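Notes follow once the structure below has been shown.
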Amino acid sequence: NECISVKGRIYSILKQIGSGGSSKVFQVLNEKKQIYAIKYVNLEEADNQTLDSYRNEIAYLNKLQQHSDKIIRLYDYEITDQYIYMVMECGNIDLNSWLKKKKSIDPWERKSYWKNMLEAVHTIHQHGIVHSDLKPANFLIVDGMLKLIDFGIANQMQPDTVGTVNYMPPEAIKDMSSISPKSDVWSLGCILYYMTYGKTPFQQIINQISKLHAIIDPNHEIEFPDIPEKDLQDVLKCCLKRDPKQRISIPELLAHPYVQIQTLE
Ligand SMILES: COc1cc(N2CCCC2=O)ccc1Nc1nc(NCC2CCCC2)c2c(C#N)c[nH]c2n1
């Protein structure tokens, strides 16, 4: 198969995991048979803005991983005026593909996944990033944890063999005319919801103007089927409050019993 050298090292291409824009992701193996992901970006045609988004991704990636191992790790990279090669921690699969296979989630793994997401999003917040477009696809499963991959600056990748609106916070939709960490809480809540109720809140409204409306509609109430874990019920409820000022914050979520008391009640 094709190969790829990166800063004086050779990797063999198992398969292509993903693509988007002028970039590809490959599952590869190194010299010693270990497994990695490599993102390749063809800069040939690339505006000075798109160019600076890739540059920004790499910098923040390099800074943020010092502060959390819930952020997908970047080990090495080559960047020229022609190309970018990023050698990264390779995920098993992304959370949106895993969810789409409809296998229901062990409650204790859902709770642990939730910790993972909070830790990751919390540390990007602590460096001034509000993702703004969080969705299942931003998380990869490795070492039995969820790890964040795309900080929503450089354009998001898609898996190889559309994209949705279901996680869009209300403030974002009301804002289109003529930015808060709370916005990520809403999207994180929609992911949790999905992990607990099998569906995102407005995943039934198949029509998208219809869907968009519900999200911003103070009198379209979101259902919250009662469940064994009541702390989980309460987390989803405060995460999906439409007034971002009443919505719960990450630092609050980190003090919340769902996360803090290990027996799920
Ligand atoms: C066998 O590895 C995988 C396989 C699958 N999928 C999808 C369905 C079938 C399958 O096997 C998904 C993910 C992985 N791992 C993986 N993916 C990556 N980018 C994939 C895109 C991220 C958004 C959706 C796709 C990166 C990555 C970057 N940038 C840095 N490490 C990475 N690790």
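Heads up, residue numbers simply count up from 1 along the chain you see.
Note that Cβ sites are derived from N, Cα and C of the backbone, with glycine treated the same way.
If you look up Swiss-Prot, you'll see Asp133 marked as active site, proton acceptor. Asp133 (active site, proton acceptor) carries neither a helix nor a strand DSSP state and counts as coil.
Of all the Cβ atoms in the protein chains shown, 16 others lie within 10 Å of the Cβ of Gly21 (ATP binding site). Annotation note: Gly21 (ATP binding site) sits in a coil segment as assigned by DSSP. Positions annotated as ATP binding site by Swiss-Prot, on the basis of sequence analysis: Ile17, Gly18, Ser19, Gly20, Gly21, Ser22, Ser23, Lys24, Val25, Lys39.
Within the same chain, residues at least six positions away from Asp150 (mutagenesis position) with a Cβ under 8 Å of its Cβ are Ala137, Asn138, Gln156, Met157. Among the mutagenesis experiments that Swiss-Prot reports, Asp150 to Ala (Swiss-Prot position 664) is described with the note: Loss of kinase activity.
While the structure shown retains the original residue, Swiss-Prot records the mutagenesis experiment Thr164 to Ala (Swiss-Prot position 686) with this note: Loss of kinase activity. Long-range Cβ proximity for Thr164 (mutagenesis position), meaning a same-chain Cβ under 8 A and a gap of 6 or more residues, is found for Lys135.
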### Task
Please compare the binding-site residues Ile17, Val25 by how many other CB atoms fall within 10 Å of each one's CB, and tell me which has the fewest.
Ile17
### Query
How far is it from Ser23 (ATP binding site) to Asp133 (active site, proton acceptor), counting Cα to Cα, in Å?
20
### Message
I'd like the number of other C-beta atoms within 10 A of the C-beta of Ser23 (ATP binding site), please.
### Response
19
### Summary
What remains of the recorded positions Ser19, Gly21, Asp133, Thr164 after requiring a CB under 6 angstroms from ligand 1 is none
### Message
Over a break of 8 residues, report the distance between the Cα atoms of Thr161 and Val162 in whole Å.
### Response
14
### Message
With Cβ-Cβ distance below 8 Å and at least 6 positions apart along the chain, what are the contacts of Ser19 (ATP binding site)? List them in sequence order.
### Response
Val25, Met157, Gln158, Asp160
